[PDB]
Amino acid sequence: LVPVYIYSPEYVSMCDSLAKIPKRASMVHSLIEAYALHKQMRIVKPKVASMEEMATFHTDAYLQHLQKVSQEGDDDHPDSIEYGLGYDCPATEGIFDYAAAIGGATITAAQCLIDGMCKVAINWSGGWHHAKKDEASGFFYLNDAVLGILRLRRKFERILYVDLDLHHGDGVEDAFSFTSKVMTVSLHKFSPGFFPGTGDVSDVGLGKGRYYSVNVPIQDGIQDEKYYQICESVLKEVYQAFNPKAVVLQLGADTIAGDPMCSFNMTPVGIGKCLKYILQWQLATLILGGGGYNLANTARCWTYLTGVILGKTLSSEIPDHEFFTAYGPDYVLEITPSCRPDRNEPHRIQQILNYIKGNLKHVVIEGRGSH
Amino acid sequence: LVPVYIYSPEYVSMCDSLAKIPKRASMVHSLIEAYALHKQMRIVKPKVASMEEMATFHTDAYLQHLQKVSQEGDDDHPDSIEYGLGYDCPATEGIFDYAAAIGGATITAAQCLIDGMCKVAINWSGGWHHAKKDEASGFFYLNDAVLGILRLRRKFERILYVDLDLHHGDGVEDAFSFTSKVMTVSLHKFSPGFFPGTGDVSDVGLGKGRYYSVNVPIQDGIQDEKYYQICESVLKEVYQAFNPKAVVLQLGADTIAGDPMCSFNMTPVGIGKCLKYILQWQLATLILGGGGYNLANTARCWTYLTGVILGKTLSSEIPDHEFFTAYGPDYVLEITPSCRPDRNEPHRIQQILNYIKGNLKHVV
Ligand SMILES: O=C(CCCCCCC(=O)Nc1ccccc1)NO
Ligand SMILES: O=C(CCCCCCC(=O)Nc1ccccc1)NO
Ligand SMILES: [K+]
Ligand SMILES: [K+]
Ligand SMILES: [K+]
Ligand SMILES: [K+]
Ligand SMILES: [Zn+2]
Ligand SMILES: [Zn+2]
């Protein structure tokens, strides 16, 4: 079918106001439009999440606080720190609207998958995977990934969450840590001192969800080839062991070379092969954005990935558009890896893969109501 | 005889409004106050920099552009992007006031050194070393470090600028890249892709300023002892060859273990050891802050350093105060290094030191 593209001019404008990534939404969309990729997609206007929809994960008390702060702006409300607001997650005007819009956008995309409208639905402004039920975290206030998965859960019994952001998707993993309906897989930088500090290979979920959480700790400097070897290896084992019926894929672009966080050393081509491998499963796939703080590079990456979804090859020259001047000095779509070492010892990587393969041996495929 | 401490309730309050580091000024000050360190210091209220004083480095067109944005906002002004305003340096109300306040505080501190008022003057909310003469850069809109050096030049023949921030102090180095009367030494993370991307060991300044710029490219995971070995080794040769008459020291705390940038693996003790070595010279020293994005750790670091300057030993236990709850889970002054590898191979490090020693044979 034709992939669904969650978009409206109001939605993009709303997302443009996110304090940590100002104007990133417009840069991403305008580049995608400049390559005319929206013409080959089914543009679907996002619905704003209702209170009840957001409440599927978040507590009423926290949501009401976000609502209060959203009006009164950045006063120093006595309870804001308790709800994770502050440095990482600024308590400014309109944050409840931003939450409701992004959350609802991911829910809308999920509903498109359910209603069989498409096999792939895209919400590049989604993918905020840190927020807890009662606490903002990691640059955002709501966990739209969880809300998307919870929506898909209405129809799908086995859901695979794949998180390729530079950071560990702790919020999503924690949300489903005790259940086996949702398997979380996160490839991320894992290093003492690095946010959020969780997600070692030994972290496998708890209770009845034990072994239904997969973590792949990776060090600085990893490039396309080695990343894909790890990803395909893990994903092949996961697919075989878990047999998912629907996929939610987070594609945070803070792994891409040039990102100020300067950790991984990836290009969108590498992420693209991971995406390709997931696509050929031909399952309902919910595509999400996430981190990405080299704004022009993030637009580069997600535009390319959009092209991969459409099975189209894009021209190297960045076409003229609103933000053309931000693509200097070369004004091309390709991204060149930085000249720095890959700190990943192959035998450590292999040991990690071995642990994971062993963990997945414990994974069964049971139907609703088993035994 | 007693160190000058640049402070006023209004100054700290204004610095709290900096977008990239909210509340950090109050956290630093309240912890210093909680240790009663301000009682052993001479509290000097900072004066606001005038357009003339800021003009000693920054162009009038840029300065007037800041004031326009500061009195209005980001009305998508077409020239803002050219003046460095944007992602790193947001164009909001009050940015001119912020710049004038911090610049004027570094100038006030420098003026204290001149008036024989002290041998150490401190401006923790200063140390913003990236901004160009006509362009905002690196989380701030003004180069207060440069403005401080220029003020000291009204008295001292030779100024040594030591930059121990995680990032290359490119704004300062570039401002004095052609001159021999100001020498810049910067220890920083140097790795392709890491801001600002400059400051290799081969970069030594230009023209008459050749060899009067020192850069020490360091990799991730460096801890206290190795760092001080490098810093002492460099500053030993520098002091012996350049013979400074005044020192401007930038102590950005983004090198400290626990910083979200997660690059270096330092504790305030290692930095303090570098600071003691500089204070040993007994020259007029201008203390500056800078980076530091683990806000509690930054307060921890600069409170400790304030104690080093006063020659005092602080209690291990964080005393109760306004931000006490932010000091968990251990509530202690000391910071523990992260269990990360040091990526600095000793051969490359020693080769860098030789290269620097070689360059320092031309300075006389
Ligand atoms: O994309 C992300 C990043 C959100 C978490 C941010 C971690 C905290 C951090 O990096 N803070 C920081 C970095 C640089 C300067 C100041 C603060 N997660 O998926
Ligand atoms: O401390 C400083 C300021 C450094 C400014 C670094 C700008 C690049 C950067 O780190 N950007 C960034 C990081 C995380 C999230 C968003 C942007 N200088 O010494
Ligand atoms: K991840
Ligand atoms: K699970
Ligand atoms: K430095
Ligand atoms: K110089
Ligand atoms: Zn991330
Ligand atoms: Zn810095």
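Per Swiss-Prot, chain B residues shown: 14-377, in order.
Just so it is clear, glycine is given a Cβ too, placed from its N, Cα and C backbone atoms.
The active site, proton acceptor annotation in Swiss-Prot covers B:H143 and is backed by experimental evidence. B:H143 (mutagenesis position) falls outside any helix or strand according to DSSP and counts as coil.
Taken from Swiss-Prot, the feature substrate binding site applies to B:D101, B:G151, B:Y306. Taking the Cβ of B:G151 (substrate binding site) as reference, residues of its chain lying under 8 Å away and at least six apart in sequence are, in sequence order, B:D101, B:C102, B:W141, B:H142, B:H143, B:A144, B:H180, B:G184, B:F208, B:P209.
What Swiss-Prot records for B:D178, B:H180, B:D267 is divalent metal cation binding site, and it gives experimental evidence as the kind of evidence. Over all protein chains present, the Cβ of B:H180 (divalent metal cation binding site) has 28 other Cβ atoms lying within 10 Å.
Record note (Swiss-Prot), mutagenesis B:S39 to A: Enhances the deacetylase activity. The unchanged residue is displayed. With a 10 A radius on its CB, B:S39 (mutagenesis position) counts 19 other CB atoms from all the protein chains.
Here Swiss-Prot describes B:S39 to E as a published mutagenesis experiment; the accompanying note says: Decreases the deacetylase activity. DSSP assigns B:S39 (mutagenesis position) to a helical segment in the three-state reduction.
Every protein chain considered, the tally of other Cβ atoms within 10 Å of the Cβ of B:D101 (mutagenesis position) stands at 16. Quoted from Swiss-Prot, the note on mutagenesis experiment B:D101 to N is: Almost complete loss of catalytical activity.
Quoted from Swiss-Prot, the note on mutagenesis experiment B:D101 to E is: Partial loss of catalytical activity. In the three-state DSSP reading, B:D101 (mutagenesis position) counts as coil.
For the mutagenesis result B:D101 to L, the note given in Swiss-Prot is Complete loss of catalytical activity.
For the published mutagenesis B:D101 to A, Swiss-Prot gives the following note: Complete loss of catalytical activity. Complete loss of catalytical activity; when associated with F-306.
All protein chains included, B:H143 (mutagenesis position) registers 29 other Cβ atoms within 10 Å of its own Cβ. What Swiss-Prot says about the mutagenesis result for B:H143 to A is this: Loss of catalytic activity.
B:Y306 (mutagenesis position) carries neither a helix nor a strand DSSP state and counts as coil. Sequence-distant neighbours of B:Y306 (mutagenesis position) (same chain, six or more apart, CB under 8 Å from its CB) are B:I34, B:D267, B:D272, B:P273, B:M274, listed in sequence order. Experimental mutagenesis is annotated in Swiss-Prot for B:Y306 to F, with the remark: Loss of catalytic activity. Complete loss of catalytic activity; when associated with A-101.
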Going along the chain, which residues six or more apart from B:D178 (divalent metal cation binding site) have their CB under 8 A from its CB?
B:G140, B:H142, B:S199, B:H201, B:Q263, B:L264, B:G265, B:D267, B:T268, B:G303, B:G304
So for B:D267 (divalent metal cation binding site), how many other CB atoms are inside 10 Å of its CB?
23
